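In what follows, a structure is listed as structure tokens, so that the remarks can point back to it.
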Amino acid sequence: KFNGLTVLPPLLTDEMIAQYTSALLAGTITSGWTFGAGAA
Amino acid sequence: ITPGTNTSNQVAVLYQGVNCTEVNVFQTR
Ligand SMILES: *[C@@H]1O[C@H](CO)[C@@H](O)[C@H](O)[C@H]1NC(C)=O
Ligand SMILES: *[C@@H]1O[C@H](CO)[C@@H](O)[C@H](O)[C@H]1NC(C)=O
């Protein structure tokens, strides 16, 4: 702590990561493979 | 830390949530 070591935060918070895994799930469950290749 | 030219000057002081009271002003995570 006296030593000039630091820990920077990630750009995407765990809240934002959980919103992406939610969108990937909701796309997969409602629309199959289609949201990977065009509109859902 | 700083941004560029048209995006003029305005700086970040890179604390681990430790306050801005050491230094518009906006405390940030
Ligand atoms: C400002 O933006 C323009 C956009 O065309 C860019 O050419 C220029 O290099 C930028 N910076 C300065 C100092 O003008
Ligand atoms: C420092 O900031 C925290 C929030 O990040 C706040 O709860 C606390 O009261 C502040 N302390 C001082 C002395 O400004």
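The residue numbers of chain A are those assigned by Swiss-Prot, with the residues present covering 854-893 sequentially.
From the backbone N, Cα and C atoms, a Cβ is placed for every residue, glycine too.
If you check Swiss-Prot, you get these features:
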VARIANT   A:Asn856 to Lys  In strain: Omicron/BA.1
VARIANT   A:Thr859 to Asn  In strain: Lambda/C.37
VARIANT   A:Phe888 to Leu  In strain: Eta/B.1.525
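Less than 8 angstroms from a Cβ of chain B: among the variant positions A:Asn856, A:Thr859, A:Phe888, that describes A:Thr859.
Long-range C-beta contacts of A:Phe888 (variant position), restricted to its own chain and to partners at least six residues apart, with a cutoff below 8 Å, comprise A:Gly880, A:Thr881. Among the listed variant positions, namely A:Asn856, A:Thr859, the Cβ with the most fellow Cβ atoms inside 10 Å is that of A:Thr859.
Look at A:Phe888 (variant position): DSSP puts it in a helix.
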